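Structure record follows, encoded as structure tokens.
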Amino acid sequence: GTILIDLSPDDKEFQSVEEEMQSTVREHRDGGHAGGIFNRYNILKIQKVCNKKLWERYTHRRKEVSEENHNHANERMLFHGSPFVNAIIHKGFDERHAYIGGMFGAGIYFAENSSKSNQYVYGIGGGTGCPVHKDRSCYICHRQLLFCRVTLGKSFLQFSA
Amino acid sequence: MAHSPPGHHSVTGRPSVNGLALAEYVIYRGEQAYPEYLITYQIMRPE
Ligand SMILES: O=c1cc(-c2ccccc2)oc2ccc(Cl)cc12
Ligand SMILES: [Zn+2]
């Protein structure tokens, strides 16, 4: 039931999503090893993901969390980078999209920095880079990130390096 | 897939060294996220 609707670059929604993508780029401590060397992106397309069933699945859970947290879902918009974007947009997030070895245990990880999610587009640590050129810093191959609505509810604060 | 800490619905990873890093977050139920936008892009080689 998923359909993808292209946004016009003239659309205010295209423009606010691009700005959140571009302005949350930072330098990484790996010097670009995992995600490549860049200060900005060339945005090729932004599509709105529409799936009734997945959305109702989200809003059902959102309301459960909210009623457990004084009517506050603590909803954020966050980036997610994965080799499995095409399975996610059709079937939703599940256990198969978890980072089993992540710093905070086996769960589904999201970032405020788009450049952090970009380090995972081609796998953990960037895997072996783009499928065509085996280059974690490929400037040619098209990459995909998701910009996602995430319910945090009451979040456990972990301080970290 | 692990569980949230008791009494919590997610984990926030707060940066404690890299003064420029923003936060990272973890959820433990797939139903707690909806993939709203698919962004197709290239990284750009700095000039
Ligand atoms: O966006 C991410 C996707 C993924 C990811 C992990 C395993 C499989 C697929 C994607 O890892 C992350 C780890 C930390 C942060 Cl902050 C963000 C990500
Ligand atoms: Zn390539």
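Residue numbering for chain A follows Swiss-Prot; the residues present correspond to positions 952-1112, in that order.
Cβ from N, Cα, C; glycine included.
Counting every protein chain shown, the Cβ of A:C1089 (Zn(2+) binding site) has 18 other Cβ atoms within 10 Å. Per Swiss-Prot, Zn(2+) binding site is recorded for A:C1081, A:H1084, A:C1089, A:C1092.
Reduced to three states, the DSSP call for A:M1054 (mutagenesis position) is coil. Listed in Swiss-Prot is the mutagenesis experiment A:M1054 to V, annotated as follows: Loss of activity.
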Zn(2+) site shell beyond A:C1081, A:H1084, A:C1089, A:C1092, criterion: Cβ within 8 Å of Cβ centroid: A:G1080, A:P1082, A:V1083, A:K1085, A:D1086, A:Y1090, A:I1091
C-beta crowding around A:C1081 (Zn(2+) binding site), within 10 angstroms: 20
Distance [Cα-Cα, Å, rounded] between A:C1081 (Zn(2+) binding site) and A:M1054 (mutagenesis position): 25
